[PDB]
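Structure, as structure tokens:
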Amino acid sequence: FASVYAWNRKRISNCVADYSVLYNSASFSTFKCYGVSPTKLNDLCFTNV
Amino acid sequence: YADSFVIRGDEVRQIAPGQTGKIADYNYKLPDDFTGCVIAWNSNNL
Amino acid sequence: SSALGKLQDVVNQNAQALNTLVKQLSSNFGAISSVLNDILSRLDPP
């Protein structure tokens, strides 16, 4: 994991993987969405990630 | 209506009016039209 | 055959108002979109 002033960006594309599926488990401390609701992410379609 | 139980220390913010979460989406829900208080206090000494 | 402006103006005014009414169905007024099928698809009910 890089540091805060040289953060690493990975572009995600060409795949249909369940979001909640991954967020289905645990091991997190904060899951805060803005502009969307984390329960409706499997009904949308996006241009890039 | 006093609902009394015990949870993990993390999802204490999961008992709230209107939310999404493993605990809130499967084991206990409150309506968005909630009216009442929520009290939580720690327990590993009992 | 070669003047009816007072009759033309009342037609024009009514059409100009009806068009302004429909063209307002595509403003946000301070929201994320203008479509209810877009707020009901990337936001939870609360």
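Quick note: numbers on chain A are straight from Swiss-Prot, i.e. 347-395, in order.
Positions of Cβ are set from backbone N, Cα and C atoms, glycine also.
Other C-beta atoms found within 10 angstroms of the C-beta of A:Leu368 (variant position) number 8, with every protein chain shown included. Among the natural variants that Swiss-Prot reports, A:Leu368 to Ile is described with the note: In strain: Omicron/XBB.1.5, Omicron/EG.5.1.
Taking Cβ-Cβ distances under 8 Å and a sequence separation of 6 or more, A:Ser371 (variant position) has no neighbours in its chain. Under the heading of natural variants, Swiss-Prot lists A:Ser371 to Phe and annotates it as follows: In strain: Omicron/BA.2, Omicron/BA.2.12.1, Omicron/BA.2.75, Omicron/BA.4, Omicron/BA.5, Omicron/BQ.1.1, Omicron/XBB.1.5, Omicron/EG.5.1.
The DSSP secondary structure for A:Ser371 (variant position) is coil. Quoted from Swiss-Prot, the note on natural variant A:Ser371 to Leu is: In strain: Omicron/BA.1.
For A:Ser373 (variant position), the count of additional Cβ atoms within 10 Å of its Cβ stands at 4 [all protein chains shown]. Record note (Swiss-Prot), natural variant A:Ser373 to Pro: In strain: Omicron/BA.1, Omicron/BA.2, Omicron/BA.2.12.1, Omicron/BA.2.75, Omicron/BA.4, Omicron/BA.5, Omicron/BQ.1.1, Omicron/XBB.1.5, Omicron/EG.5.1. The unchanged residue is displayed.
According to Swiss-Prot, the natural variant A:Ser375 to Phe carries this note: In strain: Omicron/BA.1, Omicron/BA.2, Omicron/BA.2.12.1, Omicron/BA.2.75, Omicron/BA.4, Omicron/BA.5, Omicron/BQ.1.1, Omicron/XBB.1.5, Omicron/EG.5.1. For A:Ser375 (variant position), no same-chain residue that is 6 or more apart in sequence has a Cβ closer than 8 Å to its Cβ.
Quoted from Swiss-Prot, the note on natural variant A:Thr376 to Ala is: In strain: Omicron/BA.2, Omicron/BA.2.12.1, Omicron/BA.4, Omicron/BA.5, Omicron/BQ.1.1, Omicron/XBB.1.5, Omicron/EG.5.1. Counting only same-chain residues six or more apart in sequence, none has a Cβ lying under 8 angstroms from the Cβ of A:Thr376 (variant position).
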